[PDB]
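Report on the structure given below.
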Amino acid sequence: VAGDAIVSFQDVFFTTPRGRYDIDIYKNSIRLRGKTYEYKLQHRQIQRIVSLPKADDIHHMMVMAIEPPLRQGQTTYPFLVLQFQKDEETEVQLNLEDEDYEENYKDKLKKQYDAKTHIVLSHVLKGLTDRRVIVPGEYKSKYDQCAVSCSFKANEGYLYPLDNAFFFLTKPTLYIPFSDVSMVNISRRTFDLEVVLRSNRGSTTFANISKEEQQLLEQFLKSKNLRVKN
Ligand SMILES: [Cl-]
Ligand SMILES: [Cl-]
Ligand SMILES: [Cl-]
Ligand SMILES: [Cl-]
C-alpha cells in the first residue's frame, strides 16, 4: 500500500532497470515498487536528475544518478532511466494536510497538478528533493539536435554536451561534470573524443562521432572553458 505517500506515479516504464514500477514519493524517500523488486531510495541518494527528449519525437526520458547505487538481488544500478510518452498527462492532488502544505511546501509544490507526466514528476522531484532538474542547454549539433551518435567501449549511444557536463545514454549511462575534466582530445570521416579526467582518475573516450559534427562540438566545449586539443 501507498496511502501514506505524498504522491505516487503509477506504472512507469524504466528502461534501466528494465521493468514497470510505481514511484511512491515521500518527504525524504522514494519507494520504487515493481513486480519482482521493491526498493526504498533515500532522497540523499539522488545525485542528479536529467530530463530530455528522445530522438523519437515520441518519448521523453528522465535520468536519476543514484549514489550509493540501487540494488536488485546481486546487481547494481548507478542510473535509473525512465521513459514517458511525451504527450501523456497526469492529473494529481498531493496527499498533504493543508497546514503541513502551508508550513513546509507552499513555495516549492502545488496541491494540484494537471500537466504532462514528466513535467509533474520533474516539479514534484524538485520541490521534494531540492535537486536541480538538468535539461539540454545551448549546444545544438550541425542538424539542430541535442546529441550526437557515437560509442563508448563497444556500446552504441548518444552524447549530449550539456551546459555543465558530458552525458552519455543509454548503455551504459555516463555523466561527467566539466569540473571533473582536465582536458579534451580530438583524434581522427569520423573522430574520437577523449575526456581526460582530473585527479588521475583516467580518461573516457567517445568514439566514432561524425566528422561533420567536429567544429560545433569543438567551439561549444571551448566556450565552456575546456582545454580542447586536436
Ligand atoms: Cl509507458
Ligand atoms: Cl508494477
Ligand atoms: Cl521519507
Ligand atoms: Cl508546473
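All chain A residue numbers match Swiss-Prot; in order, they span 237-424, 433-474.
Using N, Cα and C of the backbone, Cβ positions are placed for all residues, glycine too.
Where Swiss-Prot documents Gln308 to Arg as a mutagenesis experiment, the accompanying text is: Confers sensitivity to HU indicating a disturbed activity in DNA replication. Its Cβ placed at the centre, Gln308 (mutagenesis position) has 15 other Cβ atoms within 10 Å. Mapped onto three states, the DSSP output places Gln308 (mutagenesis position) in strand.
Swiss-Prot documents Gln308 to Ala or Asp as a published mutagenesis change and attaches the note No effect.
Among the mutagenesis results in Swiss-Prot, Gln308 to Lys has the note: Confers sensitivity to HU indicating a disturbed activity in DNA replication; confers a SPT- phenotype indicating a disturbed activity in transcription. The residue drawn here is the original one.
In this view, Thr311 (mutagenesis position) is surrounded by 9 other Cβ atoms within 10 Å of its Cβ, with every protein chain counted. According to Swiss-Prot, the experimentally introduced change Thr311 to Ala is described as follows: No change of sensitivity to HU; confers a SPT- phenotype indicating a disturbed activity in transcription.
Quoted from Swiss-Prot for the published mutagenesis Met419 to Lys: In pob3-1; causes severe defects in rate of growth; when associated with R-78 and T-489. Within 10 Å of the C-beta of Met419 (mutagenesis position) we count 14 further C-beta atoms, all protein chains included.
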Expressed in whole angstrom, the CA separation of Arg424 and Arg433, which enclose 8 unmodelled residues, is 8
Taking only the CA atoms, the spacing between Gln308 (mutagenesis position) and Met419 (mutagenesis position), expressed in whole angstrom, is 36
